[PDB]
Amino acid sequence: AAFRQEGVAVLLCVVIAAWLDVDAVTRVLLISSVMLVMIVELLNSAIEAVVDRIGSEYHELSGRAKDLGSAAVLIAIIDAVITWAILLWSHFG
Amino acid sequence: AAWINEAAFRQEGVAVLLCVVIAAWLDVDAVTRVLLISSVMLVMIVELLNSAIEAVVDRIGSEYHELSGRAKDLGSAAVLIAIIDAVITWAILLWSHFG
Amino acid sequence: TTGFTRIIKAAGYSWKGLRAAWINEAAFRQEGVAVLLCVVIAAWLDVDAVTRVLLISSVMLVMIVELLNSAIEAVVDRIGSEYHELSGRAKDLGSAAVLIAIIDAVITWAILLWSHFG
Ligand SMILES: CCCCCCC/C=C\CCCCCC(=O)OC[C@@H](O)CO
Ligand SMILES: CCCCCCC/C=C\CCCCCC(=O)OC[C@@H](O)CO
Ligand SMILES: CCCCCCC/C=C\CCCCCC(=O)OC[C@@H](O)CO
């Protein structure tokens, strides 16, 4: 369901990066950026998995852990966007 | 959320934020600017993940357990490695621009 | 004061964690060796600054995810129960992030060295 859509997303990114006439270095940066997002999203899901296992009811530290994990994912997404934007502006510069 | 109003996250937050601003103004090529950003961004990501770990641990209980201390130590280790990676990154790249 | 004591304390925790992870597992020790070799090779390698960083950044990320996944397992094992679905799920997601980080590093080294022909 959700993991499939992310799998579709990252596959398209690889296809696009392969479709673009770019060098080895820039191609690595494009891929690795999206790869990092995958890593953070998986680790964040691991956090939420532990949280939902520990607590049966609501707790402050439980919501804190989820917010911090979701924040890390956001920072990762932003980092990927900035990376793609900078490189593409350079290639078509 | 309520995480933003903390002395620890303000200091770590501005340290990374300043580096991004500086890197955005530095006169270097694209791939260099990307690495300057991605390095300090990675540090922030690891710090947020590490902070999430500690939050989960404290959620468990106040009574100490060996795995509880191990979880925090391993988390701090990842943060350390991330900072080292950031320093080395900026050191190698800026050494050319600095001369 | 507070800023200096946090750096020292975090350095103490980090070194205590790196020590514990090195003592407990043999696979971790060999992994650290593989990383250290990669760092030295990339430093002595005749490539430009950007490639040198990428080779380093790859293996450094591997260790970070490894330590973070090991932190997850520590919390999971901390929890006391016979068996839970989210117990295996948490480690499954963590192990997935580890294998992704390793593969991405291997491919990076593969592509970069193949383009350098060295
Ligand atoms: C127009 C908004 C697109 C979506 C957001 C993309 C943000 C990208 C970059 C933010 C500024 C940081 C880097 C900008 C800069 O200093 O130079 C970039 C340029 O040298 C690349 O060739
Ligand atoms: C440029 C290298 C950055 C770090 C790469 C990853 C290194 C990971 C682990 C290195 C060893 C961790 C600390 C273990 C150690 O040195 O001593 C353990 C010893 O006291 C008992 O066996
Ligand atoms: C080519 C490698 C150069 C050094 C790169 C970083 C290596 C990191 C750790 C290796 C040194 C730590 C080994 C253990 C050690 O010396 O400490 C002994 C321990 O009693 C201190 O608490």
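The numbering of chain B matches Swiss-Prot: 24-122, in order.
Just so it is clear, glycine is given a Cβ too, placed from its N, Cα and C backbone atoms.
What Swiss-Prot lists as divalent metal cation binding site is B:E29, B:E77. According to DSSP, B:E29 (divalent metal cation binding site) sits in a coil region rather than a helix or strand.
Under the three-state DSSP scheme, B:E70 (mutagenesis position) falls in the helix class. Where Swiss-Prot documents B:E70 to C as a mutagenesis experiment, the accompanying text is: 50% of wild-type specific activity.
Quoted from Swiss-Prot for the published mutagenesis B:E70 to A, D or Q: Loss of activity.
Per Swiss-Prot, active site, proton acceptor is recorded for B:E70.
In sequence order, B:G98, B:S99, B:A101, B:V102 are the residues of the chain that are 6 or more apart from B:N73 (mutagenesis position) and have a CB within less than 8 Å of its CB. Quoted from Swiss-Prot for the published mutagenesis B:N73 to S: 51% of wild-type specific activity. Inactivates wild-type subunits; when associated with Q-15.
For the mutagenesis result B:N73 to A, Q or D, the note given in Swiss-Prot is Loss of activity.
Listed in Swiss-Prot is the mutagenesis experiment B:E77 to L, annotated as follows: 51% of wild-type specific activity. Around the Cβ of B:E77 (mutagenesis position), 20 further Cβ atoms fall within 10 Å across all displayed protein chains.
Swiss-Prot documents B:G84 to P as a published mutagenesis change and attaches the note Loss of activity. In this structure, B:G84 (mutagenesis position) belongs to neither helix nor strand by DSSP; it is coil. In sequence order, the list of same-chain residues 6 or more apart from B:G84 (mutagenesis position) whose Cβ falls under 8 Å from its Cβ is empty.
Annotation for B:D96 (mutagenesis position): no spatial neighbours, criterion Cβ-Cβ under 8 Å with sequence separation of six or more. Here the residue is the original one, but Swiss-Prot notes a mutagenesis experiment at this spot, B:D96 to E: 76% decrease in activity.
Taken residue by residue with DSSP, B:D96 (mutagenesis position) is part of a helix. Under its mutagenesis entries, Swiss-Prot includes B:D96 to N with the note: 27% of wild-type specific activity. Inactivates wild-type subunits. Almost no change in activity.
A straight line from the CA of B:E77 (mutagenesis position) to the CA of B:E70 (mutagenesis position) spans 11 Å. Those recorded positions from the list B:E29, B:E70, B:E77, B:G84 that have a Cβ under 8 Å from chain C Cβ atoms: none. Most other Cβ atoms within 10 A: among the recorded positions B:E29, B:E70, that distinction falls to B:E70. On the backbone, the CA of B:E70 (mutagenesis position) and the CA of B:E29 (divalent metal cation binding site) stand 14 Å apart.
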